[PDB]
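Undergrad: For reference, the structure I am asking about is given below.
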Amino acid sequence: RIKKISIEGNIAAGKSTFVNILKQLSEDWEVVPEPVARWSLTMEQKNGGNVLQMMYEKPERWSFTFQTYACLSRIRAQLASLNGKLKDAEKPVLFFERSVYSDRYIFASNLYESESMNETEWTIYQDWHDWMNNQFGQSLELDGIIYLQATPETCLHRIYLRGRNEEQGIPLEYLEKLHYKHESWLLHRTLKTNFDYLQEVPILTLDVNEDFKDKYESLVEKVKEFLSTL
Amino acid sequence: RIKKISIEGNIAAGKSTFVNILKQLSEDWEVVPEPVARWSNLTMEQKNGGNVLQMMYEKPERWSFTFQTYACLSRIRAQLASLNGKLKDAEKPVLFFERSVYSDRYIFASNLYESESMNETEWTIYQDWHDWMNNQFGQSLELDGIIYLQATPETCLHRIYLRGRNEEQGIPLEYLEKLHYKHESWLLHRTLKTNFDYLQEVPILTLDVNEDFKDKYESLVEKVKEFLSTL
Ligand SMILES: CCCc1sc(-c2ccc(OC)c(OCCO)c2)nc1CSc1nc(N)cc(N)n1
Ligand SMILES: CCCc1sc(-c2ccc(OC)c(OCCO)c2)nc1CSc1nc(N)cc(N)n1
Ligand SMILES: O=c1ccn([C@@H]2O[C@H](COP(=O)(O)OP(=O)(O)O)[C@@H](O)[C@H]2O)c(=O)[nH]1
Ligand SMILES: O=c1ccn([C@@H]2O[C@H](COP(=O)(O)OP(=O)(O)O)[C@@H](O)[C@H]2O)c(=O)[nH]1
């Protein structure tokens, strides 16, 4: 009964920003932030922190392990949020900061294509993904995708603005690549997924090139109309 | 009503041989071969497993964690499948698992980590994942008992020569030796800590299988039926 909406977009595009905004605006709207974001006390933070640093230094060694733990943490986190909150809500919405589909068809895919995962790992991961989402992940099924579309330069600049030590070393080239896989999934609908229902999930796309922190009403007005057509 | 019983033992201790003898005594009795045994010679799984298997042999410190997660997923999937697929009609169903998810973690994944083939982060992520999932199933795969085929590492070493697999012909004696202690500790001395609540009180049948039993197995089988009636 809770409506499940993935916010999707490139690194430093503004999702944490958009989703922080939205949640304040109705007691029937809650967010599930992205595990990876929290990694940059708990054993998951601890595990998260190490594997992310590991990943930065040697991605062709750590990428399969990193993608495995990121997806798992997300599945877990979305469940915690779902089976917990919003049970007394009139019009409940959970906004996910990315989805298990980003995990795979953006990030993991890019790492296969860029040779930081070899073929065995990628098909091991794909097998792990196809089946972890079917055993325990079926209640996570999205009612909508919201795509926060923004330039690779926007993001580099926005990376700088946030000032995460490790991210400043991230270059335009990767952002371009990551920028490139989103468009193919969310705009053209070029992507065959192993999850057919995604063929029918309605998408909304939102231009976040312009700063929106003092000026998001048109942005939130667009979401509001989306939600009532789902 | 399905009873789930795990058959545990070192490399070449006699698990499959025994299980194949057990499957034939009872229309009521079924078996789940362990998948790394099947890769230990094909589907998409069998493709990945042969590949990941050979890579583990080539360089364990790089592939342990990858091998471990995939072996256990592949085990859990075939074991969920039997419970849903096998033995539907039978009046007293018993499913014999060739090894278990506890042997994945507390014998093999633990030992690779002790042998420094997985780091703390590889180990703690493995364990986290092993729980989340093996708490998700709430009693479905949980064991009713266990049968430990007991051999000396020395018997085990011979048996690999008989079995004849090229790619297994260098497993050294000391490798078989650490796994022995892990079995011995876990299932005979019962000194191994595990995080699984019911498993401290899981009944355990120890059979010495050092003597060739291919053509002389009746007495073993009597302990199994004997053991099975207590459940
Ligand atoms: C946001 C920090 C996560 C990182 S770190 C990283 C990285 C760092 C350094 C790299 O080069 C040395 C690198 O190159 C990839 C090599 O092909 C990737 N990529 C990533 C993106 S992969 C990813 N997968 C997810 N599933 C989720 C998520 N947020 N990110
Ligand atoms: C017998 C084929 C499976 C293999 S291969 C292997 C191995 C191979 C080469 C190695 O280095 C040369 C190796 O070194 C570990 C040294 O401490 C282990 N260990 C194993 C046992 S780990 C295992 N984990 C499971 N979960 C299941 C299972 N049957 N085996
Ligand atoms: O319209 C915007 C959206 C975001 N930001 C800034 O861009 C950086 C990255 O934003 P966010 O943390 O939302 O990135 P994401 O969650 O997409 O990785 C942050 O320091 C924000 O303060 C901004 O200046 N204008
Ligand atoms: O009583 C026995 C038991 C086993 N074996 C042989 O020893 C090898 C090891 O058996 P198996 O593969 O069943 O052991 P597992 O690894 O399954 O425990 C095989 O070639 C068996 O044919 C034997 O000669 N006599």
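Chain B residue numbers are taken from Swiss-Prot; in order, the displayed residues are 20-60, 71-260.
Cβ atoms here come from the backbone N, Cα and C positions, even for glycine.
Residues or ranges marked as active site, proton acceptor in Swiss-Prot: B:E127. Summarising the annotation, Swiss-Prot assigns ATP binding site to B:28-36, B:188-192, B:240-242. As annotated by Swiss-Prot, substrate binding site applies to B:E53, B:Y86, B:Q97, B:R128, B:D133, B:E197. Among the mutagenesis experiments that Swiss-Prot reports, B:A100 to V is described with the note: Strongly increased catalytic efficiency towards deoxycytidine; when associated with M-104 and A-133. Per Swiss-Prot, mutagenesis B:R104 to M is noted as: Strongly increased catalytic efficiency towards deoxycytidine; when associated with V-100 and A-133. Looking at Swiss-Prot, you'll find the mutagenesis B:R104 to L noted as follows: Strongly increased catalytic efficiency towards deoxythymidine; when associated with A-133. Here Swiss-Prot describes B:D133 to A as a published mutagenesis experiment; the accompanying note says: Strongly increased catalytic efficiency towards deoxycytidine; when associated with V-100 and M-104. Strongly increased catalytic efficiency towards deoxythymidine; when associated with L-104.
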Undergrad: Considering only the recorded positions B:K34, B:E127, B:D133, B:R188, B:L191, B:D241, which fall within 10 Å of B:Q97 (substrate binding site) when distances are taken between Cα atoms?
TA: B:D133
Undergrad: Of B:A31, B:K34, B:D133, which recorded positions come close to ligand 2, meaning Cβ under 6 Å from one of its atoms?
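TA: B:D133, in sequence order.
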Undergrad: Quick one: 10 residues missing from B:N60 to B:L71, so how many Å between their CAs?
TA: 11
Undergrad: How far is it from B:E53 (substrate binding site) to B:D133 (mutagenesis position), counting Cα to Cα, in Å?
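TA: The Cα atom of B:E53 (substrate binding site) is 11 Å away from the Cα atom of B:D133 (mutagenesis position).
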Undergrad: Between B:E53, B:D241, which of the binding-site residues has its C-beta surrounded by the fewest other C-beta atoms within 10 Å?
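TA: Each of the binding-site residues B:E53, B:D241 was scored by Cβ atoms within 10 Å; lowest is B:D241.
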Undergrad: Which of the listed binding-site residues (B:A31, B:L191) has the least company, meaning the fewest other Cβ atoms within 10 Å of its Cβ?
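TA: Looking at the binding-site residues B:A31, B:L191, the Cβ with the fewest others within 10 Å is that of B:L191.
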Undergrad: List the same-chain residues at least 6 positions away in sequence whose Cβ sits under 8 Å from the Cβ of B:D133 (mutagenesis position), in sequence order, or say none.
TA: B:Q97, B:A100, B:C101, B:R104, B:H159
Undergrad: Once near-sequence residues are set aside, which residues in the chain of B:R128 (substrate binding site), 6 or more away, have Cβ atoms under 8 Å from its Cβ?
TA: B:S25, B:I26, B:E27, B:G28, B:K34, B:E53, B:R104
Undergrad: Can you tell me how far the Cα of B:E197 (substrate binding site) sits from the Cα of B:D241 (ATP binding site), in Å?
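TA: Rounded to the nearest whole number, the Cα-Cα distance is 21 Å.
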Undergrad: Including all protein chains displayed, how many Cβ atoms other than that of B:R104 (mutagenesis position) lie within 10 Å of its Cβ?
TA: 22
